[PDB]
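Following: one structure in C-alpha cells, then a few remarks.
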Amino acid sequence: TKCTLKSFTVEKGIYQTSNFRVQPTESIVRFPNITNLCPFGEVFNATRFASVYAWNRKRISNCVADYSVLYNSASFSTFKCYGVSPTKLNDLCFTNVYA
Amino acid sequence: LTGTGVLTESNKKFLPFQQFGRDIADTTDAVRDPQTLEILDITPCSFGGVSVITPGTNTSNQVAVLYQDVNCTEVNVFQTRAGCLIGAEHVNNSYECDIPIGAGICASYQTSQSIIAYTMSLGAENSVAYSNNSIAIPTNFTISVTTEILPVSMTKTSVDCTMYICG
Amino acid sequence: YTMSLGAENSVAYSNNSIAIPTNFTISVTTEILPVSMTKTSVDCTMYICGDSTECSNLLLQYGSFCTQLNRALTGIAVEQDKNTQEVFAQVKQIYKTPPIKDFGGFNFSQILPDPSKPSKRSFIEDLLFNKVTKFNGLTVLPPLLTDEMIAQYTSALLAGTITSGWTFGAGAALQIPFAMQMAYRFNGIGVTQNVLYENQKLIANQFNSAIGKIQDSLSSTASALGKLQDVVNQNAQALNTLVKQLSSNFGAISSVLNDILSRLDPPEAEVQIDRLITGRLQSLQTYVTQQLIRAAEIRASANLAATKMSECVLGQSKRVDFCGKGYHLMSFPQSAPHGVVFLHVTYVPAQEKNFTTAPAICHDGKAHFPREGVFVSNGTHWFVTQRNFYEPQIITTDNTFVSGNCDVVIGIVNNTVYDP
Amino acid sequence: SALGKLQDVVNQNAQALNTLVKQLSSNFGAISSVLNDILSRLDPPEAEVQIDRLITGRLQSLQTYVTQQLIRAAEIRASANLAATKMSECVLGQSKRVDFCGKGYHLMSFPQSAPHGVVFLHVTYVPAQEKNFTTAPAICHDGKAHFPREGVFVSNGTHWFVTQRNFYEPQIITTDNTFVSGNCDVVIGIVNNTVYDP
Ligand SMILES: *[C@@H]1O[C@H](CO)[C@@H](O[C@@H]2O[C@H](CO)[C@@H](O)[C@H](O)[C@H]2NC(C)=O)[C@H](O)[C@H]1NC(C)=O
Ligand SMILES: *[C@@H]1O[C@H](CO)[C@@H](O[C@@H]2O[C@H](CO)[C@@H](O)[C@H](O)[C@H]2NC(C)=O)[C@H](O)[C@H]1NC(C)=O
Ligand SMILES: *[C@@H]1O[C@H](CO)[C@@H](O[C@@H]2O[C@H](CO)[C@@H](O)[C@H](O)[C@H]2NC(C)=O)[C@H](O)[C@H]1NC(C)=O
Ligand SMILES: *[C@@H]1O[C@H](CO)[C@@H](O[C@@H]2O[C@H](CO)[C@@H](O)[C@H](O)[C@H]2NC(C)=O)[C@H](O)[C@H]1NC(C)=O
Ligand SMILES: *[C@@H]1O[C@H](CO)[C@@H](O[C@@H]2O[C@H](CO)[C@@H](O)[C@H](O)[C@H]2NC(C)=O)[C@H](O)[C@H]1NC(C)=O
Ligand SMILES: *[C@@H]1O[C@H](CO)[C@@H](O[C@@H]2O[C@H](CO)[C@@H](O)[C@H](O)[C@H]2NC(C)=O)[C@H](O)[C@H]1NC(C)=O
Ligand SMILES: *[C@@H]1O[C@H](CO)[C@@H](O[C@@H]2O[C@H](CO)[C@@H](O)[C@H](O)[C@H]2NC(C)=O)[C@H](O)[C@H]1NC(C)=O
Ligand SMILES: *[C@@H]1O[C@H](CO)[C@@H](O)[C@H](O)[C@H]1NC(C)=O
Ligand SMILES: *[C@@H]1O[C@H](CO)[C@@H](O)[C@H](O)[C@H]1NC(C)=O
Ligand SMILES: *[C@@H]1O[C@H](CO)[C@@H](O)[C@H](O)[C@H]1NC(C)=O
Ligand SMILES: *[C@@H]1O[C@H](CO)[C@@H](O)[C@H](O)[C@H]1NC(C)=O
Ligand SMILES: *[C@@H]1O[C@H](CO)[C@@H](O)[C@H](O)[C@H]1NC(C)=O
Ligand SMILES: *[C@@H]1O[C@H](CO)[C@@H](O)[C@H](O)[C@H]1NC(C)=O
Ligand SMILES: *[C@@H]1O[C@H](CO)[C@@H](O)[C@H](O)[C@H]1NC(C)=O
Ligand SMILES: *[C@@H]1O[C@H](CO)[C@@H](O)[C@H](O)[C@H]1NC(C)=O
C-alpha cells in the first residue's frame, strides 16, 4: 500500500494495491513424438542447383528440424531473417516449411 | 504456442481440422494435445484484486487483506461476497460503517485493539404507534444550525504547451 | 409524413367566463431515474502486459499513465456508492408499518414489503427487478449497499411517509391517521379538506385502480425501464469494446503478445511491444475518459433523484411538473436495478362547467372581493367558490372583504352580500 | 474532516499538477527523458526521431491533463450552480423545499466564505417533544360537520381543542376557528362535541 500511494503514511480506508495471481509451478512441453531429421543436408549441400527462373521448391513436412547447423555453419555469406529470429527458431513448430 | 494457465478437461467438440480455440480477446481458449487428440481448456491462473483494509499509520500498523471475488481456497478467515477477508475478526454486533468493504460488509479498528469486520447497521429500529384515531403533535421545539459546504471554484491553472513540451 | 404537433384545441376565452372543475381524478405516474453505474475496475498492468515481464518493463517507461487510470476508476467506483448513499440513505432509522393496514381504504399491499419473499421487496419492486437484465484484468466491484439493504431503505422511507407524513423527514416520525395526512396534502394544493372526507371512498378506489394500472403497465411494457436498461447496456458495451481492443494489431505483426515474444529477438520484439503498448494505453485512456463523462452524467442524475426524494417523498412539492403532471399530493419511492422509480400520486381536475364570473360584487356601493376563491354565477345567483373545485357557497361578509367602491373596479357587477 | 469537500479539491488539483510534472521523467521509448541529453548526443537524423517520441508522449500527457481539467471543471460548475441556487433560494429568501436547506423546517441561512468554496449556516426549526393526543377529522354540533380552518382537533381525553399542526397550543373550538360543510352523515369517524359561539 505504501508503495502504491508513494507515501510512508497511509490514511484510514481501503486501497487496491496489487493483484493476486497463482503462479505456475512447472512447465508443460508437448510436441508430436517423431525422431526423423529434416533433410536439410540434401537441400543446401546438393551438387546442382536450378536456374532462378525455374527455382526448385522442396516441401519439408513431418520431421524434427535442427536449425542449429544452419546458423552455426559459416559457409554462408548472407543470412537474414524476416518475421522471426534465428535464436527463437529451434523452439518453434511449423505446419510446413518450403525451401 | 506458449502461455501460462490451468489445463483442464473440456466438453468442447472441436472439428477434426481445428487445432486451437480463441476467446473474444483473441487469446487461446483451448488446445488439442498433439500426442492425444483430446481438447483441453486453458483457464488463466486465478487472479483478482488485492485490497488492504487499514486504520491510518498514525494509529496502528495492523492490516487486513481482502482478496476480491475469490474463494478462501487458492489463497481468522471470513468469506464474504466481496471476496476472502483474511486478518479481520468477524463480529456479530453491527455498527455504523467506517471503512467500507462491500456487499454490506464494513471494517473498522476497535476492541487489545484489532481490525474487525461486520455487517453495517442501517439505523435504529423505531416502530410508530400508528392508529386510526391518534395524532402526535410536538409540544416543544429546538432551533438547530447546520453546516453545508459547497465547492465554488478550482485552481486556475495555465500550461505553456510549447515550453512544457519543448523547453 | 409531417408529424402532428398534438391535436388542435382552441380555448373559448372571453372576458367574463371562467371554467372551474366540478370533478377530479387521482393519477399515479412513474418517473424512472438512474442512480448508479457498474463499479468497474481495470488492472492496467495486467491488461496491457499480461504475464509478460518484458512488456511490463517497457510499460514502466510511461510513468504514471497506468496508476492514474487506476486512480480515476477508483474515484468513479467510490462516487457510485456516494450516489447510492445520498439517494437512499436519507433516513436515520428503520421504520415499519403496523400489522393492521387500516389506511382509510387506501391499499398499499403492492408497494409495501412482502414478508414471504427471501428478500423483503415489494411486489412492484419484484416486477422491476424482473425487467432489467473477464480474465484480462477487468473486474466489477459489488456495490456497498446490497439490494436487500436498498429495499430496506425504501421500506423505511415508505413506512415513514405513510404513517407520519412529512414529520419523519424534518425530525421525529409523528403518527397521524392517513386520511388526515391526505387532508393536509389537499389543503396544500388549494382544495378544502372536506372534499377529501366527503369523497374518501371514491378517492381510495381511484388510487387503488391507478396502482393496478401501474402494475399492468410495468408487467406488460418492457420499454418502461429503458432509461435503466440503457445504462446497463452502455457499461456492457464499454467493456466489450475494451475487450475487443485486445484483438487489434495497432501496427504490430500480431495482436498476441506471446506470439511476438516467441518469434522475435528483443531488438525487434521491443518495437512491436511498444506499438501494442501505445495502442492499448490509448484504448484504456479512451475507456476511462468515457467512464468519467458517463459517471458525471450519472452523478447529475443521482443528485436530481436525491432532490426529488427529499422534496417529493419526504415533503410536498409546490413546484409545477417537478413531481409529475398535476397538483402533487404524495410520492412513493421504489428501488430498481441501478436506479430509483418514483410513483407520483397527483390530483388532476377532471370535469368542468362554464360559469359567468366577475372580479367583484357591489352591495351598498362597496366593492367586495373574495378572501379565497372566486365569484361565480350560474346565470341567476352569485356564489363564492374555491378556485380548484366547484363548491358554491352563499356570499357573506365572512367570505369576502371590502376595499374601495364600485367606481374603481372594472367589470364589477351588482348583487347582494348576506350578513349572518 | 468537516471541510473535506474543499480540501479534496485542492488535493485533486495538486495531484493533477504533480502527475503532469512527474510525466516529464518518462522516456516514452526514447533513449533519455532529458531533451538536452538527446540533442547533445544524436545528430538531427536520429535526434528528430527521439524527439518525436518524447513529443508524442508529452502531448498525450497534456491531453489527458486537459481532459481531466475539463471534466473536473464541469463538476465544479455544477456545484457552483447548486451553491448559487442555495444562495438565492435560501439566504435571500425562505425555502419551502424540504431538506433543500438542511433537515427541518427552514428558517434562514447565513453565507460564509471559504477557500475555493462557500459554507452555509442553515438555521432551522425542528419539533422536539410530543404527546399522544386523540383526534377526529370533524366535530358535530347541531348535525353540521365542522372542520378546522387551520390545525387539527385534539382531545386530551375529556375536552376537544383545535391547535396548529406543528406546535401544541390548545384553543377553544369556536365558530371563528372552524367552517361548516355537509353534515354528520358523510364524514367517516366524526365525533360529537360542542362548538362555542362567541
Ligand atoms: C423546551 O426544551 C428546552 C430544552 O430543550 C427547555 O429549556 C430548558 O428548561 C429547563 C427547565 O426545566 C432549564 O433548566 C434548562 O436550562 C432549559 N434549557 C435551555 C437551553 O434553556 C424548555 O423549558 C422546554 N419548554 C417547555 C415548555 O417545556
Ligand atoms: C367523478 O368522476 C368519477 C369517475 O371519474 C365518478 O365515479 C363514477 O360514477 C358513476 C356514476 O355516475 C359510477 O357508475 C361509476 O362506477 C363511478 N366510478 C368509480 C370509479 O367510482 C363520480 O361519480 C364523478 N362525480 C361527479 C360528482 O360527477
Ligand atoms: C389490496 O389489493 C390486493 C390485490 O391487489 C388484495 O389481495 C387480493 O385479495 C383477494 C381476497 O379478497 C384475493 O382473492 C386476491 O388473490 C388477492 N390478490 C393479491 C395480489 O394478493 C388485498 O386484499 C387488498 N387489500 C385490501 C385491504 O383491500
Ligand atoms: C343557480 O343556483 C341557485 C341556487 O341553487 C338556483 O336556485 C334554486 O333553484 C332550485 C331549482 O332547481 C329551486 O328549487 C331553489 O329554491 C332555488 N334557490 C334559490 C335560493 O333561488 C338557481 O335555479 C340556479 N340557476 C341555474 C340557471 O342553474
Ligand atoms: C348597479 O347599481 C348602481 C346603483 O345601485 C347603478 O348605478 C346607477 O347608474 C345609472 C347610470 O349612470 C345612474 O343613472 C343611476 O342613478 C345609478 N344609481 C344610483 C342609485 O345612483 C349601476 O348602474 C348598477 N349597475 C348594473 C350593471 O346594474
Ligand atoms: C383536558 O384539558 C382541560 C382544559 O384545561 C382540563 O379541564 C380543566 O382541568 C383542570 C384540572 O387541572 C380544572 O381546574 C379546570 O377547571 C378544567 N377546565 C375545564 C374547562 O374543564 C381537563 O381536565 C384536561 N383533561 C385531561 C385528561 O388532561
Ligand atoms: C352523536 O350524537 C347524535 C345525536 O345528536 C347521535 O345520533 C343518534 O344515533 C342513534 C343511533 O343511530 C339514534 O338512535 C339517535 O336517535 C340519534 N340521535 C338523534 C338526536 O337523532 C350519534 O349517534 C352520536 N354519535 C356518536 C359517535 O356518539
Ligand atoms: C556435402 O556433400 C559432399 C559429398 O559430395 C561432402 O564431401 C561434403 O562434406 C558435404 N558437406 C556438408 C557441409 O555436409
Ligand atoms: C496522530 O495522532 C496524534 C494523537 O495521538 C495527533 O496528536 C497527531 O497530530 C496525529 N498526526 C497526524 C498526522 O494526524
Ligand atoms: C468455496 O468453495 C467451497 C467448496 O470448496 C464452496 O462450498 C463454497 O460455496 C465456495 N464459496 C464461494 C464464494 O465460491
Ligand atoms: C454469531 O451468531 C451466530 C448465530 O446467528 C452464531 O452461529 C455464530 O457463532 C456467532 N458468532 C460470533 C462470533 O458470535
Ligand atoms: C363552454 O363554452 C364553449 C364555447 O365554445 C364550449 O365549446 C364548451 O363545450 C362549453 N363547456 C361546456 C362544459 O359545455
Ligand atoms: C367584455 O367585452 C365586451 C366587448 O369586448 C364588453 O362589451 C363587456 O362590457 C366586457 N365585460 C367586462 C366585464 O369588461
Ligand atoms: C404514544 O403511545 C405509544 C404506544 O406504543 C408509545 O410507545 C409512545 O411513547 C407514546 N408517545 C409518547 C410521547 O410517549
Ligand atoms: C378505528 O379502528 C378500530 C379497530 O381497528 C375500529 O373499531 C374503530 O371504529 C375505528 N375508528 C374509526 C373512526 O374508523
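Numbers in chain B track Swiss-Prot; the residues on display, in order, are 546-620, 641-676, 689-744.
If you check the header, you will see the structure was determined by electron microscopy, 3.5 Å.
Using N, Cα and C of the backbone, Cβ positions are placed for all residues, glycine too.
Under the three-state DSSP scheme, B:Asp614 (mutagenesis position) falls in the coil class. Mutagenesis annotation in Swiss-Prot: B:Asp614 to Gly, described as Increase of pseudotyped VSV particle production ex vivo. Increase of viral load in hamster upper respiratory tract. Produces more infectious particles when cultured in primary human epithelial cells; increases replication and transmissibility in hamsters and ferrets; the structure shown retains the original residue.
What Swiss-Prot notes for the published mutagenesis of B:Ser673 to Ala is this: No effect on O-glycosylation by host GALNT1. Under the three-state DSSP scheme, B:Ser673 (mutagenesis position) falls in the strand class. Long-range C-beta contacts of B:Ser673 (mutagenesis position), restricted to its own chain and to partners at least six residues apart, with a cutoff below 8 Å, comprise B:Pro600, B:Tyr660, B:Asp663, B:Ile664, B:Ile692, B:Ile693, B:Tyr695.
Within 10 Å of the C-beta of B:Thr547 (variant position) there are 12 other C-beta atoms, taking all protein chains into account. Secondary structure at B:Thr547 (variant position), as computed by DSSP, is coil. For B:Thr547 to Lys, Swiss-Prot lists a natural variant annotated as follows: In strain: Omicron/BA.1.
Among the natural variants in Swiss-Prot is B:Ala570 to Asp, noted as: In strain: Alpha/B.1.1.7. The secondary structure of B:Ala570 (variant position), as reduced to three states from DSSP, is coil rather than helix or strand.
Sequence-distant contacts of B:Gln613 (variant position), defined by Cβ-Cβ distance under 8 angstroms and a gap of at least six in the same chain, are B:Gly593, B:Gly594, B:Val595, B:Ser596, B:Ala647, B:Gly648. Natural variation at this site is recorded by Swiss-Prot as B:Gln613 to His, annotated: In strain: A23.1.
In sequence order, B:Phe643, B:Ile693, B:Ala694, B:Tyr695 make up the list of same-chain residues 6 or more apart from B:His655 (variant position) whose Cβ falls under 8 Å from its Cβ. Among the natural variants in Swiss-Prot, B:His655 to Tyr has the note: In strain: Gamma/P.1, 19B/501T, 19B/501Y, Omicron/BA.1, Omicron/BA.2, Omicron/BA.2.12.1, Omicron/BA.2.75, Omicron/BA.4, Omicron/BA.5, Omicron/BQ.1.1, Omicron/XBB.1.5, Omicron/EG.5.1. The residue drawn here is the original one.
For B:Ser704 to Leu, Swiss-Prot lists a natural variant annotated as follows: In strain: Omicron/BA.2.12.1. Reduced to three states, the DSSP call for B:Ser704 (variant position) is coil.
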Whole-number Å only: compute the distance from the Cα of B:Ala570 (variant position) to the Cα of B:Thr547 (variant position).
16
Counting Cβ neighbours within 10 Å across all chains shown, tell me which of the recorded positions B:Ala570, B:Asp614 comes out on top.
B:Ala570
Going through the recorded positions B:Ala570, B:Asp614, B:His655, B:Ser673 in order, which have a C-beta under 8 angstroms from some C-beta of chain C?
B:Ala570, B:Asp614
Suppose we screen the variant positions B:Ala570, B:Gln613, B:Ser704 by Cβ distance to ligand 7 with a cut-off under 6 Å; which survive, in sequence order?
none
